[PDB]
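Step one of this worksheet: look at the structure below.
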Amino acid sequence: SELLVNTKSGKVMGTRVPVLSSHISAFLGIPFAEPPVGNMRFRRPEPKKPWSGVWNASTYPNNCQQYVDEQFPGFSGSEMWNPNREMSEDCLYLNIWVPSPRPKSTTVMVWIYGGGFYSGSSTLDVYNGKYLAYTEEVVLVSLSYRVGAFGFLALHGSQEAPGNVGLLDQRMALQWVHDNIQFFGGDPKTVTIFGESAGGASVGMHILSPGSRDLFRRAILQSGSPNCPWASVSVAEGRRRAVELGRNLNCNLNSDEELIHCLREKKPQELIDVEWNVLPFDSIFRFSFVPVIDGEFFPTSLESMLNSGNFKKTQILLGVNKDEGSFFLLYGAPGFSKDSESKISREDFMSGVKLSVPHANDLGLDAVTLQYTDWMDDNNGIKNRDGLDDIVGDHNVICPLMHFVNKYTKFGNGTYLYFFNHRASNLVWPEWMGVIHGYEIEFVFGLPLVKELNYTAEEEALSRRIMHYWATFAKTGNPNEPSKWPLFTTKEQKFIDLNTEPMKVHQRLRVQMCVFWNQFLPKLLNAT
Ligand SMILES: *[C@@H]1O[C@H](CO)[C@@H](O[C@@H]2O[C@H](CO)[C@@H](O)[C@H](O)[C@H]2NC(C)=O)[C@H](O)[C@H]1NC(C)=O
Ligand SMILES: *[C@@H]1O[C@H](CO)[C@@H](O)[C@H](O)[C@H]1NC(C)=O
Ligand SMILES: *[C@@H]1O[C@H](CO)[C@@H](O)[C@H](O)[C@H]1NC(C)=O
């Protein structure tokens, strides 16, 4: 049977699913680790003990325990990101979509979801692999991995909660693909990993970690990079936040062992109810438990790894959206709201900046402000709102990604860079938010080919160029079929737009602002 597949861990059974008036196979909720429950919480994951009999991979798995967005109850723009399945600590599962009939040795793509490391699911409507699998004829995997404190609580020195274990979940799912994807028609020596926001950062991190490098061929990074200022923390800061976590639950804090024990007796939702209380600053685009620079997963600092070429040398394709910052301002900066044009007063601007660059002294805040203010029009609310938007997106997503790409290109084997800027015609979020964090995903996953969803036809077309670029790049290391997407080179710095208008090629993507965030501001804060 096409739906029966024998693997190194045991036999697995899927289900046919319809797709654009056809069918393909899906193997959903296949385990790739032991359940990290009980005395195993905060622990490195363990390989799943094989089973006999036939694994029922006919329905989606649980989602990992996570914080749930309730800012806009009943609003689909936010609610479609929340878990749509029971949450549980038993969540290390992966999902495969296989073309029909079964390929013999086709290109494999493994999706890693984002969510600032505090949230995410493999099972969401926008991550449905059937459209991609079917249209581009690739085997589509999506893995899953522990988030929040379950995935990233870090007491360096302990072996009970070493940190990074979420990153280790990902690696195991990738071990399992390397090992078993052949039986599903996938080619394990042509796996592309790809992800968005924390998933984009994750991909960069697997490119840097020596223990992950041999497990995939190429990489795609959407709106996220390993060196993002929100994507990792030192062992001191992780230790400090773990303890503070404990302090919020009245734990015995006299030893690592005492503390971990107390955290392990707590119901999942107790950890989640206080997770946000440990940020050391009042801040937007910052998350409590994220990877740590431990000297193990990351052997030294990301920056020295990047300067010295200590990382997997291969092809990568990556990019950003035009308005990355607006979500975070909506959720936290005063002046902003879902149902108003959100025009921002000088006073609210000043506090936006302080929230966006939480680690800056007054002199740094002055410099961000000078840099983003039209002084011949300082009382324009649209200008204040948009400048704040650019500050969040430049500092947190674009300038870090440009730094990474600039360093990667000096040693890598080919880079392709995009700037995604089409606002969907069916978008339910307000006009002022722009081309928003997270909204290229539905193009990359091909949702605009389902008519019930209400995209224009030029949107269906764009979605098809994107999938074919992503897939062709995954299959060959070049998104071009033999009008060009040129290579990004350190000399010329070219990239493309991605939108309904015919494509153009540009250069030096936000250099002016990124020289400020990557060279000047860091220097200024080192000195003062
Ligand atoms: C990626 O690496 C490939 C393979 O190593 C490079 O192709 C080589 O280019 C060198 C330098 O010009 C030539 O001497 C060889 O003939 C090529 N070798 C092979 C096996 O083709 C390729 O240039 C690299 N691409 C980029 C953009 O760096
Ligand atoms: C498991 O598969 C059976 C058929 O083998 C099917 O009834 C169902 O899709 C699965 N179980 C449920 C309902 O969770
Ligand atoms: C497409 O159009 C209809 C009719 O206005 C709208 O109500 C419907 O919900 C749309 N489809 C979705 C799920 O948005």
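All chain A residue numbers match Swiss-Prot; in order, they span 25-506, 511-556.
The header says X-ray crystallography, 2.7 Å.
Yeah, the Cβs are placed from backbone N, Cα and C, and that goes for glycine too.
Taken residue by residue with DSSP, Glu220 (mutagenesis position) is part of a strand. Within the same chain, the residues at least 6 positions away from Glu220 (mutagenesis position) whose Cβ sits under 8 Å from its Cβ are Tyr137, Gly138, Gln246, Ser247, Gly248, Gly462, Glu464, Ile465, listed in sequence order. In Swiss-Prot, a published mutagenesis experiment is listed as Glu220 to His, annotated Loss of activity.
According to Swiss-Prot, the experimentally introduced change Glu220 to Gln or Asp is described as follows: Decrease in activity.
If you draw a 10 Å sphere around the CB of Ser221 (mutagenesis position), it holds 28 other CB atoms from the protein chains shown. Swiss-Prot lists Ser221 to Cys among its mutagenesis entries, and the accompanying note reads: Loss of activity.
Experimental mutagenesis is annotated in Swiss-Prot for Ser221 to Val, with the remark: Loss of activity.
The active site, acyl-ester intermediate feature in Swiss-Prot is assigned to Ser221.
Residues or ranges marked as active site, charge relay system by Swiss-Prot: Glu348 (among others). Within 10 Å of the C-beta atom of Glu348 (active site, charge relay system) sit 27 other C-beta atoms, taking all shown protein chains into account.
Classification of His446 (mutagenesis position) by DSSP places it in coil, neither helical nor stranded. Annotation of the mutagenesis experiment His446 to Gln in Swiss-Prot: Almost no loss of activity.
Look at Swiss-Prot and you will find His461 (among others) tagged as active site, charge relay system. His461 (active site, charge relay system) falls outside any helix or strand according to DSSP and counts as coil.
Cα of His461 (active site, charge relay system) to Cα of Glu348 (active site, charge relay system): a distance of 5 Å.
Of all the recorded positions listed here (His446, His461), the one with the fewest other CB atoms within 10 A of its own CB is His446. Under DSSP, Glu348 (active site, charge relay system) is assigned to coil, being neither helix nor strand in the three-state scheme. Of the recorded residues, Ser221 (mutagenesis position) and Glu348 (active site, charge relay system) place their C-alpha atoms 10 Å from one another. With 4 residues not built between them, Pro506 and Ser511 place their Cα atoms 11 angstrom from each other.
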